[PDB]
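Colleague: Can you read through this structure? Questions will come right after.
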Amino acid sequence: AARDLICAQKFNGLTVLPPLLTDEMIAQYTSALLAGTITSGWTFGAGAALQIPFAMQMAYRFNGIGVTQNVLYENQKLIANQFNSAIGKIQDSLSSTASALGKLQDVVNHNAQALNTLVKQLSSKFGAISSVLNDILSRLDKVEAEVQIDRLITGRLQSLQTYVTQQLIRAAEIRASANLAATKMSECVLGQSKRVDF
Amino acid sequence: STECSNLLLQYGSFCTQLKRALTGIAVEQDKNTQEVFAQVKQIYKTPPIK
Amino acid sequence: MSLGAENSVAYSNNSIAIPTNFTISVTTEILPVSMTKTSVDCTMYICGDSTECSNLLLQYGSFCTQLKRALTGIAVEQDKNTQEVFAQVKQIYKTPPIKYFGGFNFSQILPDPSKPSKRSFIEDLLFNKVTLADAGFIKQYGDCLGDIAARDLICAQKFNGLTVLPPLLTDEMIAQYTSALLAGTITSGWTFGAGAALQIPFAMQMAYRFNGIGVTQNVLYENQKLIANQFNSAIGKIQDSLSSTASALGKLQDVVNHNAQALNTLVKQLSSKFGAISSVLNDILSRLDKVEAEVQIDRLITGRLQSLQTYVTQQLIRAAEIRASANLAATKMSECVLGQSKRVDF
Amino acid sequence: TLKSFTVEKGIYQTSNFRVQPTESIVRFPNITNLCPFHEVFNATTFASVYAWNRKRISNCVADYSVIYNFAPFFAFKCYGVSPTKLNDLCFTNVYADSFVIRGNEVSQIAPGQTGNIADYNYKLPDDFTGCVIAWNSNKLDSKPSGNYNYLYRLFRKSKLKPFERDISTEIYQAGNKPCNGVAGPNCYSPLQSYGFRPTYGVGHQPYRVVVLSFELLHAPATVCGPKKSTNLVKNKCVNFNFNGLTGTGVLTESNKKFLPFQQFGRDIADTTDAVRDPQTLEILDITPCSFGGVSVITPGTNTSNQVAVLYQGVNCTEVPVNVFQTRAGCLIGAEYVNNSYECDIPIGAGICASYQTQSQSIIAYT
Amino acid sequence: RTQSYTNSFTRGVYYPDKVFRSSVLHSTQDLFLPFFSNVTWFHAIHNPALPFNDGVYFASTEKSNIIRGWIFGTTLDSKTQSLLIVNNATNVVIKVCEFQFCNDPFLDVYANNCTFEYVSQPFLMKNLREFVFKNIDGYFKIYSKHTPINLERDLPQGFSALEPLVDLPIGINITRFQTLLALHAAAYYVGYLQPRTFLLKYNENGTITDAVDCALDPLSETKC
Ligand SMILES: *[C@@H]1O[C@H](CO)[C@@H](O)[C@H](O)[C@H]1NC(C)=O
Ligand SMILES: *[C@@H]1O[C@H](CO)[C@@H](O)[C@H](O)[C@H]1NC(C)=O
Ligand SMILES: *[C@@H]1O[C@H](CO)[C@@H](O)[C@H](O)[C@H]1NC(C)=O
Ligand SMILES: *[C@@H]1O[C@H](CO)[C@@H](O)[C@H](O)[C@H]1NC(C)=O
Ligand SMILES: *[C@@H]1O[C@H](CO)[C@@H](O)[C@H](O)[C@H]1NC(C)=O
Ligand SMILES: *[C@@H]1O[C@H](CO)[C@@H](O)[C@H](O)[C@H]1NC(C)=O
Ligand SMILES: *[C@@H]1O[C@H](CO)[C@@H](O)[C@H](O)[C@H]1NC(C)=O
């Protein structure tokens, strides 16, 4: 059919490397965290995993927020039904509206447009007579082609340094967000948080 | 193009720095994923009774 | 790659598991706080006491004024980071000479008066393991003037306009702050971090700590010698791991290595031509007339200014990372040392 | 340096102090001969282009101001150097290449040209440093009947490498049938004649071309221009001129073990660290004279106009362009007291400065 | 004459410039002899011309001092100034004079125009000797080194950098070369230079001690 954007990125020296952990490994880690949370509580994050029935663990969670644990045991089916209804509401909202995941889509789109701009910067003349090195090397002699090629080299080097600098700043933002995600994994999933709005 | 390579050799080690910066970013991404998700020492699994 | 051992906990709807013993664990967390403060002179780096190069360097505006301003801001920020992390106690508390704390043995972390810099044994191991670049915080121009053996990288940095500024707090001031924090923690508990230091025996403070994690305080008093022995064994294992394993302190070594490598790259960039006929400025000035040498000098000036700009931008990004790590270290100093934290894995 | 008439309390990096050079030293080889440029630029007959004559010039003193007197040209067209700076610095060897071409091919005597002369007769290298001198010779190298004494080669199997010569005359063949020494069908003699006439146009006149090829200094210099030497002093910041390269620094006796073919020593930043003196075979270390940073410690101008100056990183028995010695440098203008206060103006490794009554003065403390 | 083959064994390194460097790793690009190459051993008791292709490495392990000089050119039977080198107990005169010599260049121990007549110290004094010839931009460069080899079996290991001796100011179209003999036998090695990139190592005395050929194996490219 037609030439792809990824092929034109690949042919100009721009390469995308795969991550070390595959998606199946991330799913294995997520399932292990979920199974340890359901079958042990918070005990698997502070040592060995000690089993506890889920109603008794949930009574511990109610005791942690200042409600006596007879409130759970006398309203167990209502709380289970409310949890199931909220999980079904999350299912309906995820199958209906797709505007909630704009952060990861923005992460994808920024990396797409940066490489697209870096490819498109190869068409600029930067004050030379052409953007093609073969046309410059065929039309002119050695000194004039050296001058035009030096102008193109300076422009392409400047655009590549701009790309690397904005990638470093974006990587700093991504590392801050990943540090927050690691803290929320340690404190919301592996324990119960007393911090307000955390 | 060989002439462009010989003229680019006169600019020092700008591209070594760019390669080093991109390699550091690439290693840092895998470190981010490992520090978020590999917080568990053993792979627990749920019993078949749900 | 393996993600870990497979486990399957025995879940039932009427089965529980309750521990009958415990262990006392001492672990080590290492956090960078500051980095090396540097200053760069543009007029000597780019030109090197050439009048013609300086006259054509004044045509480029105030690029070096803002490069100097950025480096000065980084230099003040490093001292601010150290001040926020370490200068958290108001008074320099001293430990009483009777060093009995219920059987807990703090000799490896409390200082000794034998050596001049009153550091502990573990601090001595940590300072010996992290090798330094021995940069220009100690003066070396008298040593750089005398040509001995072979020319060093630091003398080549110094002779090209790159300088290292010493930190405001010396190492014995940091050791004094750390010793005051240890004395306040051991003799008072967490009361010194919220007001006046109120003394309490160490066994009763540890019973308060046991009450803080949901264990009844008679468990301490019926198992005091076992917990003291476990703490002493864990401190000895920290000693043995620090004497044996050398890869634990890689973060501070990386902080040293990046700052050494950036200055080495900045020195090595002076050998490039950037399209001119020579990287040597006097050869350009002697071989050529006024206008052609002005063109070649402009090429060299543009290249060296670009390399200096790249160095300053990378230093600003690294300073942001170091400031984030120092903020984390100050939070951990406030919440772990001066209190008891309920946050999981903090 | 702040672009303001009022400054606030603090420490400010103002400028850098540099020790100025006192004397000047010129070190040139002791050579008294004169270079034979008159026998190059003033000859009765020059050789042909395919058989160009190379003359080696060495062990003499070259003056380039007589080149204009010897020959009537316009442009002293140089590539790696300039005409006005040839008498100051100097080289290892100079070569002179002499031939006579037409006016069309003068532009082909240049680095990076192709054509007839530049591809089959005389090719210059890409890194050529030297001067090309060309002038008209219609009254010497022309005849009314046609001058056939100058030959050019226009047929060859391959292009000519730089600074090569071809003198062999063989019958060129451009076909499958061999010539076998017979100039018949598809056989041509590569040497053709210019045929100079005074009635030709301005682009077809003979041009006498002299190519001066300088080589940069790698071997100890045999040709150097007119410049009187100067006696050598040591342990002082001076201006030196060692065989054409200038600089400013302090020359000391060196313990470096040069091999006998080596004349210099470079640093990591590509700067001449050590030099060999051309008069006496001695090795000298070059180091720059004393410098550093200067920081001015002041309170506000609302408070006082008194200042203290910190000379950064130096050990000030070497200060000039109370006195207390710190580890950040040494402090001039502040008196060190044996008291401890809170830090007001941070100086260095545990040392601060403040403005205290106990008349008002600037004190320094830990 | 009899031919054999021997490994090069990291030999054939020369100083690329006359600049003193100490305690530094330097990267150069020049016509070098690649590491662990396939050099040819010649046993001379018997001779077509050996081709000169982008420079020639030369070596000799002879204690009896028989091999003496070379001729560099294309035809070597007069008609062109080629080269002449004679190294006896007297001076070491390098000549460009043609001679119209025989096809078996033997020396007896019982011409035309001339340009170069250089006279210097004796080149020839467990006396392994090294030679590198090169023809770049009309310049003929000659490097040399002597090494006291202990066990005379093949080319030894280790390093011995080659120092420049004579730079002839002219030379055009060197395509073949030949050697000589001396009678009242000879054994020399010939290696071929290739445009390789090397990483040189200087000690504190300014002597080249180690080197890395950047295009030998991927470990050396990682080191470079
Ligand atoms: C409790 O577990 C047993 C064994 O799996 C099961 O038979 C029983 O149904 C469970 N209790 C309830 C209320 O489902
Ligand atoms: C433990 O304390 C004793 C004094 O009670 C002391 O002698 C010993 O050195 C301490 N242990 C270590 C490992 O320093
Ligand atoms: C140059 O001077 C040196 C030492 O001063 C001396 O050995 C040499 O003979 C002199 N050369 C000439 C040509 O005078
Ligand atoms: C060239 O040399 C001849 C013979 O020495 C002389 O007559 C003539 O004047 C010289 N030309 C110039 C321009 O000096
Ligand atoms: C350099 O400073 C130190 C620090 O006081 C001093 O002991 C030494 O004598 C100084 N060196 C000189 C003056 O040469
Ligand atoms: C060198 O080349 C010859 C030519 O055939 C070959 O026989 C010999 O094995 C080679 N030497 C090696 C590969 O070590
Ligand atoms: C440099 O030379 C000195 C003096 O002979 C010698 O002691 C030293 O070992 C040498 N260094 C080497 C061979 O690395």
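Indices start at 1 and increase along the chain as displayed.
Heads up, header says this was done by electron microscopy, 2.9 Å.
Each residue, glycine too, has its Cβ placed from N, Cα and C.
Listed in Swiss-Prot is the mutagenesis experiment D:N30 to Q (Swiss-Prot position 331), annotated as follows: Reduced viral infectivity. Listed in Swiss-Prot is the mutagenesis experiment D:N42 to Q (Swiss-Prot position 343), annotated as follows: Reduced viral infectivity. A natural variant is reported in Swiss-Prot for this position, D:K143 to T (Swiss-Prot position 444), and the note states: In strain: Omicron/BQ.1.1. Quoted from Swiss-Prot, the note on natural variant D:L151 to R (Swiss-Prot position 452) is: In strain: Delta/B.1.617.2, Epsilon/B.1.427/B.1.429, Kappa/B.1.617.1, Lambda/C.37, 19B/501Y, Omicron/BA.4, Omicron/BA.5, Omicron/BQ.1.1; Contributes to cellular immunity evasion and increases infectivity. According to Swiss-Prot, the natural variant D:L151 to Q (Swiss-Prot position 452) carries the following note: In strain: Omicron/BA.2.12.1. Quoted from Swiss-Prot, the note on natural variant D:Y152 to F (Swiss-Prot position 453) is: In strain: B.1.1.298. Under its mutagenesis entries, Swiss-Prot includes D:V182 to A (Swiss-Prot position 483) with the note: Increased resistance to neutralizing antibodies. What Swiss-Prot says about the natural variant D:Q192 to R (Swiss-Prot position 493) is this: In strain: Omicron/BA.1, Omicron/BA.2, Omicron/BA.2.12.1. While the structure shown retains the original residue, Swiss-Prot records the mutagenesis experiment D:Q192 to N (Swiss-Prot position 493) with this note: Reduced host ACE2-binding affinity in vitro. Listed in Swiss-Prot is the mutagenesis experiment D:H218 to P (Swiss-Prot position 519), annotated as follows: Increased resistance to human covalescent sera neutralization. According to Swiss-Prot, the natural variant D:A269 to D (Swiss-Prot position 570) carries the following note: In strain: Alpha/B.1.1.7. Listed in Swiss-Prot as a mutagenesis experiment, D:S354 to A (Swiss-Prot position 673) is described as follows: No effect on O-glycosylation by host GALNT1. In Swiss-Prot, the entry for natural variant D:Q358 to H (Swiss-Prot position 677) states: In strain: Eta/B.1.525. The structure shown retains the original residue.
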Colleague: Can you name the recorded positions among D:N30, D:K143, D:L151, D:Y152, D:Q192 whose Cβ is less than 8 Å from some Cβ in chain C?
Modeller: none
Colleague: Nearest by CA distance to D:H218 (mutagenesis position): which of the recorded positions is it, out of D:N42, D:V182, D:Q192?
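Modeller: Minimum Cα distance from D:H218 (mutagenesis position) across D:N42, D:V182, D:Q192 lands on D:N42.
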Colleague: Reported as an integer number of Å, what is the Cα distance between D:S354 (mutagenesis position) and D:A269 (variant position)?
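Modeller: Rounded to a whole number, the Cα-Cα distance is 41 Å.
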Colleague: Rank the recorded positions D:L151, D:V182, D:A269 by how many other Cβ atoms lie within 10 Å of each Cβ and give me the one with the fewest.
Modeller: D:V182
Colleague: Pull out the recorded positions from the set D:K143, D:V182, D:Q192, D:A269 whose C-alpha sits within 10 Å of the C-alpha of D:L151 (variant position).
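Modeller: The recorded positions passing the 10 Å Cα test are D:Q192.
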Colleague: Measuring Cα to Cα, how many Å separate D:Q358 (variant position) from D:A269 (variant position)?
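Modeller: Here the two Cα atoms lie 51 Å apart.
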Colleague: If you check the recorded positions D:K143, D:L151, D:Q192, D:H218, D:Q358 one by one, which have a CB less than 6 Å away from any atom of ligand 2?
Modeller: none
Colleague: Among the mutagenesis positions D:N30, D:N42, D:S354, which residue has the largest number of other Cβ atoms within 10 Å of its own Cβ?
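Modeller: By the 10 Å Cβ neighbour count, D:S354 comes out on top.
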Colleague: In whole Å, how far is D:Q192 (variant position) from D:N42 (mutagenesis position) when you measure between their Cα atoms?
Modeller: 26
Colleague: Among the recorded positions listed here (D:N30, D:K143, D:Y152, D:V182, D:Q192), which has the Cα closest to the Cα of D:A269 (variant position)?
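Modeller: Spatially nearest to D:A269 (variant position) by Cα position is D:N30.
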Colleague: With CB distance below 8 Å as the criterion, list the recorded positions among D:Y152, D:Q192, D:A269, D:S354, D:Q358 that sit near chain E.
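Modeller: Out of D:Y152, D:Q192, D:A269, D:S354, D:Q358, none lie under 8 Å of chain E.
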Colleague: Quiz question: given the variant positions D:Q192, D:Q358, which has the greatest number of C-beta atoms lying within 10 angstroms of its own C-beta?
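Modeller: Highest number of other Cβ atoms within 10 Å: D:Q192.
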Colleague: Going along the chain, which residues six or more apart from D:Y152 (variant position) have their CB under 8 A from its CB?
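Modeller: Set apart from D:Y152 (variant position) by at least 6 residues yet with Cβ under 8 Å, we have D:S48, D:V49, D:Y50, D:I101, D:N116, D:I117, D:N121, D:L191, D:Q192, D:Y194.
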Colleague: So which of the recorded positions D:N42, D:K143, D:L151, D:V182, D:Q192, D:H218 sit close to ligand 4, that is, with a CB under 6 Å from an atom of it?
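Modeller: With ligand 4 as the reference and 6 Å as the Cβ limit, the list reads D:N42.
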